[PDB]
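Report on the structure given below.
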Amino acid sequence: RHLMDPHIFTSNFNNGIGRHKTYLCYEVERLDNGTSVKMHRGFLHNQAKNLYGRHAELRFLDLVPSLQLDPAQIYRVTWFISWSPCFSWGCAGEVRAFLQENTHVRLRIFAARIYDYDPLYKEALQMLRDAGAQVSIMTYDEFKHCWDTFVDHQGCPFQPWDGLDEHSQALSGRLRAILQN
DNA sequence: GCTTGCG
Ligand SMILES: [Zn+2]
């Protein structure tokens, strides 16, 4: 019930426009068979770097204790993040360590955009996959699902930006190439 | 303001 500003959303999750900020919307569903259904769904951004900072993914790992997940149970955690996790600042590694430590959890990452500023972004994406995280590019369905679930839309159905699907394809192309090796 | 924080 803590919802995101529509302009905030559209200007950060646009897969054709980079921003100097990162948003991470998350869900936690529990599975006691196949019945995940829907259940713990908030969102957050990074602590800006002011001379270091704390990347959005670490802040997620920060708040895991507060979710009070039952370690006997198995959960799917879903992220929709405006930038692909980095490697260099230790995010991919920290997440791997978290998945090893918390084997009850099944992680699913959709990214709006690929953070290729990090020269080691490919290593980050492959390492996450190897750790058993599903690593994916947001398509229209996932942009819509965050709009529907996280955004203070006030009954307005999502209006996709020009070139959403061209960019979504382009990036899905690059990402699959990367996970092939 | 222009935006993969900076000036
Ligand atoms: Zn990071």
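We number chain A the same way Swiss-Prot does; the residues here are 10-48, 51-62, 67-196, in that order.
Per deposition record, X-ray crystallography, 2.8 Å.
Even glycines carry a Cβ here, placed using N, Cα and C.
Around A:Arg28 (mutagenesis position), the C-beta neighbours below 8 angstroms that are at least 6 residues distant in the chain are A:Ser20, A:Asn21, A:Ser97. A coil conformation is recorded for A:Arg28 (mutagenesis position) in the three-state DSSP classification, outside any helix or strand. Under mutagenesis, Swiss-Prot gives A:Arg28 to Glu with this note: No effect on deaminase activity despite an altered restriction activity towards genetic invaders.
Neighbour list (A:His29 (mutagenesis position), Cβ cut-off 8 Å, at least 6 residues apart, same chain): empty. Looking at Swiss-Prot, you'll find the mutagenesis A:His29 to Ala noted as follows: Altered deaminase activity and restriction activity towards genetic invaders.
Take the CB of A:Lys30 (mutagenesis position) and look out to 10 A: across all protein chains shown you find 14 other CB atoms. Swiss-Prot gives this note for the published mutagenesis A:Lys30 to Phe: Altered deaminase activity and restriction activity towards genetic invaders.
In Swiss-Prot, a published mutagenesis experiment is listed as A:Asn57 to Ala, annotated Altered deaminase activity and restriction activity towards genetic invaders. If you take the C-beta of A:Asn57 (mutagenesis position) and look for same-chain residues 6 or more apart in sequence within under 8 angstroms, you find A:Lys30, A:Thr31, A:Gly68, A:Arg69, A:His70, A:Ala71, A:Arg74.
DSSP gives A:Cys101 (Zn(2+) binding site) a coil state; it is part of no helix or strand. Around A:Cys101 (Zn(2+) binding site), the C-beta neighbours below 8 angstroms that are at least 6 residues distant in the chain are A:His70, A:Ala107, A:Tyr130, A:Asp133, A:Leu135, A:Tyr136, A:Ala139. What Swiss-Prot records for A:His70, A:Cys101, A:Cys106 is Zn(2+) binding site.
What Swiss-Prot records for A:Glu72 is active site, proton donor, and it gives similarity to another entry as the kind of evidence. Under the DSSP three-state reduction, A:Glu72 (active site, proton donor) is assigned to helix. The Cβ neighbour count for A:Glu72 (active site, proton donor), using a 10 Å radius and every protein chain shown, is 26.
DSSP assigns A:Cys106 (mutagenesis position) to a helix in the three-state reduction. With a 10 A radius on its CB, A:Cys106 (mutagenesis position) counts 27 other CB atoms from all the protein chains. Annotation of the mutagenesis experiment A:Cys106 to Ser in Swiss-Prot: Altered deaminase activity.
A:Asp131 (mutagenesis position) falls within neither a helix nor a strand when secondary structure is assigned with DSSP, and so counts as coil. Quoted from Swiss-Prot for the published mutagenesis A:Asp131 to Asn: No effect on deaminase activity despite an altered restriction activity towards genetic invaders.
Rounded to the nearest whole angstrom, the C-alpha distance between A:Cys106 (mutagenesis position) and A:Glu72 (active site, proton donor) is 6. With respect to ligand 1, the mutagenesis positions A:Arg28, A:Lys30, A:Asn57, A:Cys106, A:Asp131 contribute A:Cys106 as residues with a C-beta closer than 6 angstroms to one of its atoms, given in sequence order.
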